[PDB]
Amino acid sequence: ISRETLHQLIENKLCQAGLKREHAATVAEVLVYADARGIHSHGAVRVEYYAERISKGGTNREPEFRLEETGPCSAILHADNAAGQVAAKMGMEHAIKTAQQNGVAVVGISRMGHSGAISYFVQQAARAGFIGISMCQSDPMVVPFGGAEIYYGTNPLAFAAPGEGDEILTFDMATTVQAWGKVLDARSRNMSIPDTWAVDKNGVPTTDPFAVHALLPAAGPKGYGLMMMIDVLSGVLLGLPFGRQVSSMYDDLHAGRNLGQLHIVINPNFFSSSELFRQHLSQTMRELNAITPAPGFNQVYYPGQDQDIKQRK
Amino acid sequence: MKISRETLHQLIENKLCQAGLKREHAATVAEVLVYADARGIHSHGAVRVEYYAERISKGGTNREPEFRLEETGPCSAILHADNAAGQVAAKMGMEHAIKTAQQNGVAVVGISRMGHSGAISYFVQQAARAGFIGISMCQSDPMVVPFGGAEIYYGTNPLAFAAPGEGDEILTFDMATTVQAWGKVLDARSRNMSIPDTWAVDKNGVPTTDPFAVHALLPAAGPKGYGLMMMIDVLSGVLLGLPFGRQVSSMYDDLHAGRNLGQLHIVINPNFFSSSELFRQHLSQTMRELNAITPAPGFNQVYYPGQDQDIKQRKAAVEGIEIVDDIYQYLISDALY
Ligand SMILES: NC(=O)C1=CN([C@@H]2O[C@H](COP(=O)(O)OP(=O)(O)OC[C@H]3O[C@@H](n4cnc5c(N)ncnc54)[C@H](O)[C@@H]3O)[C@@H](O)[C@H]2O)C=CC1
Ligand SMILES: NC(=O)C1=CN([C@@H]2O[C@H](COP(=O)(O)OP(=O)(O)OC[C@H]3O[C@@H](n4cnc5c(N)ncnc54)[C@H](O)[C@@H]3O)[C@@H](O)[C@H]2O)C=CC1
């Protein structure tokens, strides 16, 4: 199964499902990217779900895109509930163009569907020679630190920066202890789950994933603050639903998700030598790899290197 | 020892001018330290004055910095700080970011070659008081193992955020990227007391419950804090062409030498994206709704992020700021260090 195989497979199915071929090819690209890195939970597995939402109009197959520039370094892509992968990619293209010319770009994606493993979009920026940051809202699923009711979602944050040649450092994290898609992956095989992952309906940590009501924020109050930040930057900033108002995947397959995403792109030229920047990123990656491992680890990886390796295999 | 804000400020300002800083630089430095103490961030409060005085005295902090604000684009700049006091340089840089975001919507401003700047949420609060979103981050003394590692590379590399609500309301969030800040290991050293095994590691990279056996801190949330401190080093260090990672200076390396630290501010004007009135209403709504969430057993209340410190700060304005008595005794002395 080659990368070109599934792309064409997914491109075909989604195009049959309603999307323009170009929109279908893009969603395909992002899904193929995800499987390889062990983020299978955002890969070809979701194709059938996406195909459905497309069929029923809960994802716009004919979006009226409007890129509204708001300043020399800012814009909003009004996405009309297009597939998140298409909308986020398109907005990142604008962010890259803007940072290329004017040094920095802050671009909001306003009203999109699920955009997936969001490190795909920051890799776009790094491939263009720039620093990329991205973050987005997600289905309410997480208790506030100390709480028993859900408010924010798993609200991810991603970052990538160019090293020398084709090297890129890519980092991508959910703001919960663990992503949701391995609570079900441990709900499939009847396992106990660790008590750090989730709480019951009373907000008490649980080992029974069938009694899981909500996820816990990573590092307690810190993950809590981070998912708040992401909600404010990609949601409140754009005047979108926020916090517990954010839509859930299964609320209404006929209704647009109205999610927000925010890209920030920085051109190293506008700060220092890009050649030295890239040299120093590669040096960072080398030096971290050479760090003495602690007992229990065979090696130290630079951030994201574990996924970089899985992708190549 | 509870003391008021005007008096703690005056004392710190006096002691740092005595060391050799200009009075207005000392005032700014004092401003940021009393802010930290009032919010309960004591490890970046008045406790640092004695250290600051020695470094100013010995020339490791520039009492006569040649500031140069290099504007690099419509929304970008670098304040070359010539190893000025960190509080002075970071605030100065944030003033430019605010001006820039007012006019052009967004600002990304580096602080290039500064001393320690303290509790960095001070700077993002500047932005929020101006009606803007503020983000800041900076490099710190190498002290932390990479995830899976047994050697030091990054520092406690903090991240701070603030956004305005209605009226005078501000939502402020401010975190070290380690499990715990270094001051908690130091506090355990003062009290002779077992620390949890999740904070820190010995010289072999084995977690230790003995604060005197600590060689390095662990990153918050394993690989996630690791990635965050990397991001911060790249954004506030590598991006600015500064020493990075393990190259970053340590506080007691050379008291006669400039720290050469970096910090990065990012400021976003909500008016360039949507209704700023609705934005502020929505921040205030966020704060109210979170505070109203049903608490888990054990907790009396759910706080919105940073609310614990807002409460301490509110209590500080009434009852006064707490500092350790020995710091007061140093401040009213003629002794510098
Ligand atoms: N609504 C949405 O679109 C959402 C998407 N997501 C995505 O799901 C994924 C979730 O990721 P997590 O489960 O939190 O990832 P994770 O916990 O497995 O790892 C986080 C980061 O640290 C790196 N890392 C992990 N172990 C490492 C090691 N031993 N050495 C060096 N680096 C290491 C990873 O490569 C990754 O960059 C992300 O791609 C995220 O974008 C997550 C939540 C919501
Ligand atoms: N070189 C430097 O300048 C450095 C400065 N620092 C500073 O030191 C401080 C480090 O902070 P940490 O020890 O990580 O803080 P922390 O762990 O006590 O809490 C971090 C954040 O979460 C909030 N929070 C904590 N508990 C909460 C609760 N129950 N409910 C709601 N919110 C809660 C806090 O208000 C704070 O905003 C920061 O002010 C940071 O700027 C840290 C490292 C380096």
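Throughout, chain A uses Swiss-Prot numbering, with the displayed residues spanning 3-315 in order.
For all residues, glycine too, the Cβ spot is worked out from N, Cα and C.
The active site, proton acceptor annotation in Swiss-Prot covers A:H116, and the record cites a curator's inference as its basis. In the three-state DSSP assignment, the secondary structure recorded for A:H116 (mutagenesis position) is coil. Around the Cβ of A:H116 (mutagenesis position), 20 further Cβ atoms fall within 10 Å across all displayed protein chains.
The annotation NAD(+) binding site is assigned in Swiss-Prot to A:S140, A:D174, A:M175, A:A176, A:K224, A:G306, A:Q307, A:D308 on the grounds of a large-scale study or a structure entry. With a cut-off of 8 Å between CB atoms and residues at least 6 apart in sequence, the same chain places A:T156, A:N157, A:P158, A:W182, A:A220 near A:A176 (NAD(+) binding site), listed in sequence order.
For the mutagenesis result A:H44 to A, the note given in Swiss-Prot is 16-fold decrease of the affinity for (S)-ureidoglycolate, but same affinity for NAD compared to the wild-type. Strong decrease of the catalytic efficiency. According to its DSSP assignment, A:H44 (mutagenesis position) is helical.
Long-range C-beta contacts of A:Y52 (mutagenesis position), restricted to its own chain and to partners at least six residues apart, with a cutoff below 8 Å, comprise A:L16, A:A19, A:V29, A:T61, A:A85. For the mutagenesis experiment A:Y52 to F, the note given by Swiss-Prot reads: 2- and 16-fold decrease of the affinity for NAD and (S)-ureidoglycolate, respectively. Strong decrease of the catalytic efficiency.
A:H116 to A appears in Swiss-Prot as a published mutagenesis result, with the remark: Loss of dehydrogenase activity.
The Cβ of A:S140 (mutagenesis position) lies under 8 Å from the Cβ of A:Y154, A:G155, A:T156, A:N157, A:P158, A:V248, A:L261, each of these being in the same chain and 6 or more residues away along the sequence. For the mutagenesis result A:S140 to A, the note given in Swiss-Prot is 2- and 12-fold decrease of the affinity for NAD and (S)-ureidoglycolate, respectively. Strong decrease of the catalytic efficiency.
Listed in sequence order, the residues of the same chain lying 6 or more apart from A:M251 (mutagenesis position) and placing their CB within less than 8 Å of its CB are A:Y51, A:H116, A:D141, A:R259. The annotation that Swiss-Prot gives for the mutagenesis experiment A:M251 to A reads: 2- and 13-fold decrease of the affinity for NAD and (S)-ureidoglycolate, respectively. Slight decrease of the catalytic efficiency.
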Interface-adjacent recorded positions, chosen from A:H44, A:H116, A:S140, A:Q307 when a CB lies under 8 A of chain B: none
Recorded NAD(+) binding residues, A:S140, A:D174, A:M175, A:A176, A:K224, A:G306, A:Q307, A:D308 - maximal Cα separation rounded to whole Å: 25
For A:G306 (NAD(+) binding site), nearby residues of its own chain (Cβ under 8 Å, 6 or more apart in sequence): A:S121, A:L171, A:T172, A:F173, A:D174
Structural state of A:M175 (NAD(+) binding site), classified by DSSP into three states: strand
Residue, out of the binding-site residues A:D174, A:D308, whose Cβ gathers the largest set of other Cβ atoms within 10 Å: A:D174
Where the C-beta lies under 6 angstroms from ligand 1, the matching recorded positions among A:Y52, A:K224, A:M251: none
Cα-Cα distance linking A:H44 (mutagenesis position) and A:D308 (NAD(+) binding site), given in Å to the nearest integer: 17
